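Quick notes on the structure that follows.
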Amino acid sequence: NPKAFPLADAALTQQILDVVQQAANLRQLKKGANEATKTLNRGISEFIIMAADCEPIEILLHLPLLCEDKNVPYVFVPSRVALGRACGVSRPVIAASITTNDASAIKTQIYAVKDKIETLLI
Amino acid sequence: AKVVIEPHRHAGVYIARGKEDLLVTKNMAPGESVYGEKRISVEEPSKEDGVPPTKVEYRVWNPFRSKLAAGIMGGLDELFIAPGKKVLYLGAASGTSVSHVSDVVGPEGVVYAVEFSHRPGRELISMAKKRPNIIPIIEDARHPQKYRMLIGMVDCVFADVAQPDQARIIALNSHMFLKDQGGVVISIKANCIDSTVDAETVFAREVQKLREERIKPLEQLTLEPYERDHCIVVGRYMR
Amino acid sequence: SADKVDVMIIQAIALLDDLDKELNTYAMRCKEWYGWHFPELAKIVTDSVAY
Amino acid sequence: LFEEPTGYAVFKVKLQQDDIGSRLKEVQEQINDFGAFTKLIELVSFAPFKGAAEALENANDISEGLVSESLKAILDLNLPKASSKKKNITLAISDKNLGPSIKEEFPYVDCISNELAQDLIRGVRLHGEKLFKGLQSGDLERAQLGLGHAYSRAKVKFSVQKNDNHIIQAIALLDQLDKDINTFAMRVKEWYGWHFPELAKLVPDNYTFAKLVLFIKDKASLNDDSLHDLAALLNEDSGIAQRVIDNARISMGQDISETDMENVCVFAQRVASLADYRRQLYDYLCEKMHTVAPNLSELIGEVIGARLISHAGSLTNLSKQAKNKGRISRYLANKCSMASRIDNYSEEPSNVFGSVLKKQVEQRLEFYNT
RNA sequence: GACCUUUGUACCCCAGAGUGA
């Protein structure tokens, strides 16, 4: 029935958009459910961001099944326009993937976002 | 192609030799595929009358995709799951392990699968239509008293559920549905319990509260080649 | 006859085994299909014709 | 205390009387004795479900702390003890939540659940087979298996879009049927190639040729008129029938008896059966292709849809995956990947999302030209 | 007493899991 769970609140959404902004600054970001599915195959994916205003929505339902197979966190965001904007990118991106790097300059922000997401998934 | 296959020390798990150390089991489903695994066909047929030629395929078992094959390749002393027993399985994430546990429990043995996330459950209903030994029972794990009629008494319980609070979950299942002197095997993901602290104190209090519920641990181990920051613990009930 | 007909046995016994191959082929196909509705039958009755 | 608890299973609803438990405490004599004996408990009464529809509906009720009415009827047994509520009976069960329900419909009855994992309740289920007093056991654990199928299958599945393998069986059985058509077709064209060596060089069709050998059996009577066989399937004014008049005169083949021909009538009837089931099954594949994957048959039609899902094995398995022609084929790959994920999820693929998707394929189809 | 390989014919003319303004 809901099909839009979990959907994030306000300050977590802008927090995620800022983390995606520095992630696009550090080329540690994947753009597209095609690419995101490939990163879920290679096991390099930290977590997955999906949009809620994508028409249709059922093209994006494969990512929770593949993530729950791989035990990977995921949270919906309401805008695909702002989700495109946080990529340093001027046309919308429906879904983005966070890649794995322990040498990442922004790693603590990624662990805090995974703390909020993994808090919300339970 | 050209490999040879021997019976290992554990009953029900078969070793494959030898241009890679490979771990295989017998498939009771002819020519099925669960995740694009590759199958090795080796037979002891007969060209004589009265006996038709056998067709036997074996399935490899990725230790990256399951925790138990990673457990066996890492070295582990005994396995409580053998031909003949009953086994209660927790965690149902993709059903990939459930095929191999269904292989190792034999056609005598019964596999009991538990999940609450309703969308992967239909896959296991389909595999239940494929393999006639995988019995799904779909419910929240936290209330096993809600399906008191729905399962028998079990020799051994395996838990692969990542929670912050799995200790009460195996407490209720262990107090309810387990036989005397059975086996309890628990999987642990490190950061699921806590992440603000070392994993090792989490291991100590994990074995501690595990020991408060009348469970004797035998040996734990760390899986450094295969799945980093992850450990499995093997113990007895009322030993 | 003009040919001294004996070749038709050689044809027919070449056809009979392929007929049984189609027989257990389509019988197992029917078992694969009908197993959805009623799987518990093949362990009890195993013959194709009675199936 | 005043104890008289209830054993619950798929196996019959049973009321058992107790003598006394151990008010003695948790040591390693009483637990290890009561693990395996387990006398001090006797079977008073019981009642079967014996409805495969009945048991599951009851199982949701006990699974949600809700009583059934046969449970009230089996809790109508205290009469030779001269009363209820002089008893102040204490029940002990497995559920917390069922307690306040029984206390609601019974003020006569004290009802607790302490202890929740009271080991006497383990003492029933660790020795249950021996208390099958008049009860079967053979299909009883089979009712355990299938009733577990009934619960887990019941709560999430309603046979919604079942054709994840039926389409694959249809295309595989169909293709092996066509290979089996060419099998008998070569044998019939060899056979009538003996008796009449020219019609095999005339009609290239298989089923047409099979009916021709089927209903004639004589190379001096096969014409459009006297008798009429090219006035029913084909018309006599065709360019074939004049060559049939041409061929029925100048034949020099072997003249064979009827006994050799009746076996060939069996062969032509086999060809007729094969053509029958392949046309009907082809129609069925059109129907369920229109049903279970509508947007895919909007895009690429029936055949490549059935073949590609026949590669992946299910629409879920196709769903989880990902010289100036491969731009078009790549575009079709992406949009068919999208349409598959549409068709996977519940009856919004009944709409025309794939139709405007094919309109986008028409737009890209305009785009490669310019 | 004790099915395997070669010649000729038809078809296919070979981006998917590639890369990522």
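Using the numbering of Swiss-Prot, the residues shown for chain B are 84-322, in order.
Heads up, the Cβ atoms here are built off N, Cα and C, so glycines get one too.
Here is what Swiss-Prot says about this protein:
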- B:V87 to D: In nop1.3; thermosensitive allele showing a decrease in histone-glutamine N-methyltransferase activity upon shift to restrictive temperature; when associated with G-103; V-175 and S-219 (MUTAGEN)
- B:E103 to G: In nop1.3; thermosensitive allele showing a decrease in histone-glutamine N-methyltransferase activity upon shift to restrictive temperature; when associated with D-87; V-175 and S-219 (MUTAGEN)
- B:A175 to V: In nop1.3; thermosensitive allele showing a decrease in histone-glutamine N-methyltransferase activity upon shift to restrictive temperature; when associated with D-87; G-103 and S-219 (MUTAGEN)
- B:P219 to S: In nop1.3; thermosensitive allele showing a decrease in histone-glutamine N-methyltransferase activity upon shift to restrictive temperature; when associated with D-87; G-103 and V-175 (MUTAGEN)
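Location within the structure of each feature annotated in Swiss-Prot.
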residue	record	Cβ contacts under 8 Å, 6 or more apart
B:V87	mutagenesis position	B:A99, B:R100, B:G101, B:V125
B:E103	mutagenesis position	none
B:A175	mutagenesis position	B:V181, B:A196, B:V197, B:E198, B:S200, B:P203, B:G204, B:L207, B:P219
**Q.** Neighbouring C-beta atoms (10 Å sphere around the C-beta of B:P219 (mutagenesis position))
**A.** 26
Q | Three-state secondary structure, which DSSP defines for B:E103 (mutagenesis position) | A | coil
**Q.** Coarse DSSP state, helix versus strand versus coil, of B:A175 (mutagenesis position)
**A.** coil
**Q.** List of the mutagenesis positions B:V87, B:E103, B:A175, B:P219 facing chain D, defined by a Cβ pair under 8 Å
**A.** B:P219
